[PDB]
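See below for the structure under consideration.
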Protein chains: 2
Amino acid sequence: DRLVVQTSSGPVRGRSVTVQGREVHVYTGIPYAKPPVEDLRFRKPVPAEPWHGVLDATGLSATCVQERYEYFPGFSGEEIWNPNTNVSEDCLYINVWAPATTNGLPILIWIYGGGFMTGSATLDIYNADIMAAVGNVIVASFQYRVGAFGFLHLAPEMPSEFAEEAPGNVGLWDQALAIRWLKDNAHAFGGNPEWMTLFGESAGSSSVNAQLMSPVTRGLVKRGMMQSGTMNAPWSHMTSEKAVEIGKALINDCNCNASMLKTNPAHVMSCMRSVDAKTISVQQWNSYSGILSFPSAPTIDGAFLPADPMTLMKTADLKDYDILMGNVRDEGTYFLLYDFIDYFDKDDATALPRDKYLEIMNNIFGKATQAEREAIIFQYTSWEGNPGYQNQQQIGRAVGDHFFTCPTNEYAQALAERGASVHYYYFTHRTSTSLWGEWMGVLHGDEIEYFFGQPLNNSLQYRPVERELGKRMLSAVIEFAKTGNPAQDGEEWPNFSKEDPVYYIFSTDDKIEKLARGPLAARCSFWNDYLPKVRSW
Amino acid sequence: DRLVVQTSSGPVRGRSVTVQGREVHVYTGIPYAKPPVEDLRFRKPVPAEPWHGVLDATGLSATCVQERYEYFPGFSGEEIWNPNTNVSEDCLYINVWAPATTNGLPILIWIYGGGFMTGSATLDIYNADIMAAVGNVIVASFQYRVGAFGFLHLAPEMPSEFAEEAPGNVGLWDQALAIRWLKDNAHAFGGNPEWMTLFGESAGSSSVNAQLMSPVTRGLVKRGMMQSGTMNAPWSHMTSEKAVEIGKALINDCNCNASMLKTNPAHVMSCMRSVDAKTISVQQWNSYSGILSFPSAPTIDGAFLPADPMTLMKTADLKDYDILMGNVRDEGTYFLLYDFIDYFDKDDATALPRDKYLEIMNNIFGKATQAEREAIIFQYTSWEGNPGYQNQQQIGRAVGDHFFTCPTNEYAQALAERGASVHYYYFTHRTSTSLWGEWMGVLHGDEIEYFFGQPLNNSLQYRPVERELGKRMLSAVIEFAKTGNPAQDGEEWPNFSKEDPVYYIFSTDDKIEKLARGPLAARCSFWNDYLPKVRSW
Ligand SMILES: *[C@@H]1O[C@H](CO)[C@@H](O[C@@H]2O[C@H](CO)[C@@H](O[C@@H]3O[C@H](CO)[C@@H](O)[C@H](O)[C@@H]3O)[C@H](O)[C@H]2NC(C)=O)[C@H](O)[C@H]1NC(C)=O
Ligand SMILES: Ic1cccc(CNc2c3c(nc4ccccc24)CCCC3)c1
Ligand SMILES: Ic1cccc(CNc2c3c(nc4ccccc24)CCCC3)c1
């Protein structure tokens, strides 16, 4: 078959789609690791046993075990992020979209987000059909273990012998393993293996970050696109000691004692591999208190992540790295609606009084000092623009700014200082069909479909300028993948640095100035310059 | 003569002016105290010895001893605030403007400003001709001792016996004495003595404040207009211990030892009364380090000012007090140009770099903690609006806001809470003929002429809307004087309180909303709410 490709591990058969007037060959569900199941739960992934026989790569693969948000039962806007294939631990599968400088096609690799607890390469929104077809590039995506399955971290609690029992970050080992698989097999799909670009969003973006900077993997890929996610972000890294404590709680939470981890770890681990995945899937969430602070995150392990993400950079040079990164306008709105659903509504705005503005602010930042809390509350106090609506708008800004936009900004400046050619974007279009509430603005993740070129899909409802924006945002990705520079011919989009923190604005509004420096600079000046000084007692 | 009026101390003869089509009788230079000279230097004023014979009250009286700012030699804009009659210690004279509810005319009494170091009732700008004529009210002004002459404070350094040797605040005793004189003689000028209104600007405004609230005088006048000056303001009150230290330096500075103040005060005081006034006039300024922190100020004396101005209010009710108060848009520009003339220009704006923005900010607020300095510097950091020009604009705002607008705001809220009917205004018109630099905006004191009705003077150059504004601002004063309420017929101008900090905006722009709450509330929220909390270690 011409839909058959001989991979490193055996022949695979795929589908043929014709989108945007070009043939793509779509291979979905290729095992890249042995199913991380039974004895291999919590462990590093091991390469998949080779096969022979055409492997059916025409259906979607499984979704790694996770829980579905049902805060709005039946609301399409929530469940399009829920798993759309069966959930199972057997989930380590790769997807390749392959069209029908000169030694093969560029390969783009997508890592999804979902806070290291959720997410799946199989979501419609991550369909690489159009990107591959129009970009004329190889696009690949894959599942990686999330939640406690990907991030249970207990090795310090156990003797040397039991290191590989629960080393932590195996979800990042998964990604490492799938990217290795794609390098190995780039040529078999018409792809140039030295021409690879990682890209992702939220936790996927931070994972792009980890894969570029980890000693375990660094050098393999040196060109990445990070959408609203950087490892310095508070939700995207976690100490080993906190990870262990979460792990110890989970072990207890699944009725497995955990106080025997030192005296007899092997038995505690057997117990945890006998637990049904659904039980882990639920009990891991007991350790979630704090908006945007998940129990699973890239963990300082002296291995994949050997130091805290900002002490990594003071010593490694990045002159050969190309980085495209950015943010959406309202990063924090849906996190705030979910974590404070008692206060807020999905569809309409909330006139939030001043005491309940304080109630929420003082909670979100309860772990900062009160000199920070007072400073933050003062920085986000509305005075104009009709109260209440404005207060909700400011708490959203604060969440977005503290958790995504300003960490991204800070990491973008640190990447530029060590030589990386950084390009920064800011996404400010609220899609016309968005059925999230108007007050929620331009949601975290709203940009993913645009960068994938989905507005080019004439079967989904979009306005002509939105299809223009999708064609522009996909083209920024394809040009970044192809040249390390997102800028089109004659389009001005200069490098981002501390000296000139210029970013590109993606909007349908042809009246705005596309290049801007000041507004993000001021927003995040508070978080990245002034607030550190407040923290000095 | 019909220009002759029999006062408490003898007959006085004045002038007849006809302005705005009404006859006014203008008596200038009426002694209200014995010349505070030789033995009476530094002492409380004593009532003037009665005379007989028509006293020539047709010329301007002397100016109390002070120094003239010559920062711009020949610039009319500076020297119209310099003394325009001879400077001398013999200066305690009153002025009455008297036209040609029902028991006499209202009496308005003007107290000039000049930082308790300068100023004179004789300035053209304080001409009450139009106000009296158009308002059809009695207007009075008078000289009061300024500088060390009015405020040398040494009684704590000396035994009980020598209390009256240098009690301090004699300049406020002067004003007390002239207001008493005007009550005594209100009827002789056609004025109703129970119908008196104090009004003033800068230090005069704070003096209006002191005269309304001092136990020495309170009850006499219960209706006042305070323009950019309140006693809580940092430049408008001073402890006794700091006053003594200033006094001790001056005594040393005039070559009189000062370390003998306790062992033999009488000799140290003789020495200081032998010093030429010009020497005191100069050496008192040696104790001026710090913008807006003059060596002379209303001093806590357990007498005229028995406590710190904000601990006074927590115990006295003001239900019968009417207070009209307010601010100009750019309170701090000329103070900043004078104290930082090396940096800035009179006519054109300064592109102030960021390090020199810090140089000035860190100096002006050098005495605040660094947690305040960092907070203030962050609160006034420009990001947009073209740098440099913007930085100068923000340091001006900070000075204006910290030194006048926010203390006034704070005192206005405290006055309303204790029952006073407060009305708040905000003056935002830059006069067309202003030959100060455009960047200096609407200067501190720019409003005085408008409230005096000077734009009604057809011989000075003003635009028609400026004459409208003068006619409106004079009418706010006359209506406030007559009814305790500045509001015209059908004009909405509601009471100012913490609950509803609404103010009236005086502008020639007919496009703005005259009533506003939010913009001052936000400006001063920083100074009056948030910064106090920063001050907590
Ligand atoms: C563009 O947008 C349209 C929707 O407007 C997308 O159409 C969707 O295509 C997928 C796959 O082609 C359909 O899923 C399939 O369903 C059948 C049975 O219903 C199943 O046998 C397949 O294995 C697959 O699961 C989906 O139903 C369809 N939805 C609609 C509303 O048409 C299209 O994929 C988008 N992308 C492009 C590049 O056109
Ligand atoms: I972690 C997390 C916290 C709260 C809600 C969710 C639900 N999943 C969601 C995801 C994304 N966008 C969404 C937009 C609206 C509502 C839910 C979304 C994009 C990437 C991660 C998953 C996940
Ligand atoms: I204290 C002080 C500090 C700096 C400059 C001066 C000069 N005197 C001045 C006064 C007033 N307005 C002015 C406007 C521009 C320039 C100088 C002005 C109004 C009342 C006090 C005196 C006084």
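Numbers in chain B come straight from Swiss-Prot, and the residues shown are 41-140, 175-611, in order.
Note that Cβ sites are derived from N, Cα and C of the backbone, with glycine treated the same way.
Quoted from Swiss-Prot for the published mutagenesis B:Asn126 to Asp: Decrease in apparent molecular weight of 16 kDa subunit. Around B:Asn126 (mutagenesis position), taking its Cβ as the centre, 11 other Cβ atoms fall within 10 Å, counting all chains.
Note: B:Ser276 (active site, acyl-ester intermediate) has non-local neighbours B:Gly187, B:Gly188, B:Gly189, B:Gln301, B:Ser302, B:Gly303, B:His518, B:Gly519, i.e. same-chain residues 6+ apart with C-beta under 8 A of its own C-beta. Residues annotated as active site, acyl-ester intermediate in Swiss-Prot: B:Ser276.
A mutagenesis experiment is reported in Swiss-Prot for this position, B:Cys328 to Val, and the note states: No effect on apparent molecular weight. Close to B:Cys328 (mutagenesis position) in the fold, though at least 6 residues off in sequence, lie B:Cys345, B:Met346, B:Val349, B:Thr353, B:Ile354, B:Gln357, each with a CB less than 8 Å from its CB. Look at B:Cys328 (mutagenesis position): DSSP puts it in coil.
Its Cβ taken as reference, B:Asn331 (mutagenesis position) is surrounded by 14 other Cβ atoms within 10 Å in the chains shown. Under mutagenesis, Swiss-Prot gives B:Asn331 to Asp with this note: Decrease in apparent molecular weight of the 55 kDa subunit. Decrease in apparent molecular weight of 55 kDa subunit equivalent to the sum of individual decreases observed with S-174; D-331 and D-531; when associated with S-174 and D-531.
Applying an 8 A CB threshold to same-chain residues 6+ apart, the list for B:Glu405 (active site, charge relay system) reads B:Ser302, B:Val473, B:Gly474, B:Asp475, B:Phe477, B:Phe478, B:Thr479, B:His518. Per Swiss-Prot, active site, charge relay system is recorded for B:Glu405 (among others).
If you look up Swiss-Prot, you'll see B:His518 (among others) marked as active site, charge relay system. B:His518 (active site, charge relay system) carries neither a helix nor a strand DSSP state and counts as coil.
Around B:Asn531 (mutagenesis position), taking its Cβ as the centre, 18 other Cβ atoms fall within 10 Å, counting all chains. In Swiss-Prot, a published mutagenesis experiment is listed as B:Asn531 to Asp, annotated Decrease in apparent molecular weight of the 55 kDa subunit. Decrease in apparent molecular weight of 55 kDa subunit equivalent to the sum of individual decreases observed with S-174; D-331 and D-531; when associated with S-174 and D-331.
Taking a C-beta cut-off of under 8 angstroms and a sequence separation of 6 or more, B:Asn569 (mutagenesis position) has the following same-chain neighbours: B:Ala490, B:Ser495, B:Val496, B:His497, B:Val576. Annotation of the mutagenesis experiment B:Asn569 to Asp in Swiss-Prot: No change in apparent molecular weight of the 55 kDa subunit.
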Deposited-model gap closure distance - 34 residues unmodelled, Cα of B:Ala140 to Cα of B:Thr175, Å: 18
Distance, B:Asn531 (mutagenesis position) to B:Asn126 (mutagenesis position) (CA atoms, angstrom): 26
B:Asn331 (mutagenesis position) and B:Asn531 (mutagenesis position), Cα-Cα, nearest whole angstrom: 53
B:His518 (active site, charge relay system): tally of other CB atoms within 10 A of its CB: 27
Of B:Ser276, B:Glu405, B:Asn569, recorded positions neighbouring ligand 3, Cβ under 6 A: B:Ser276
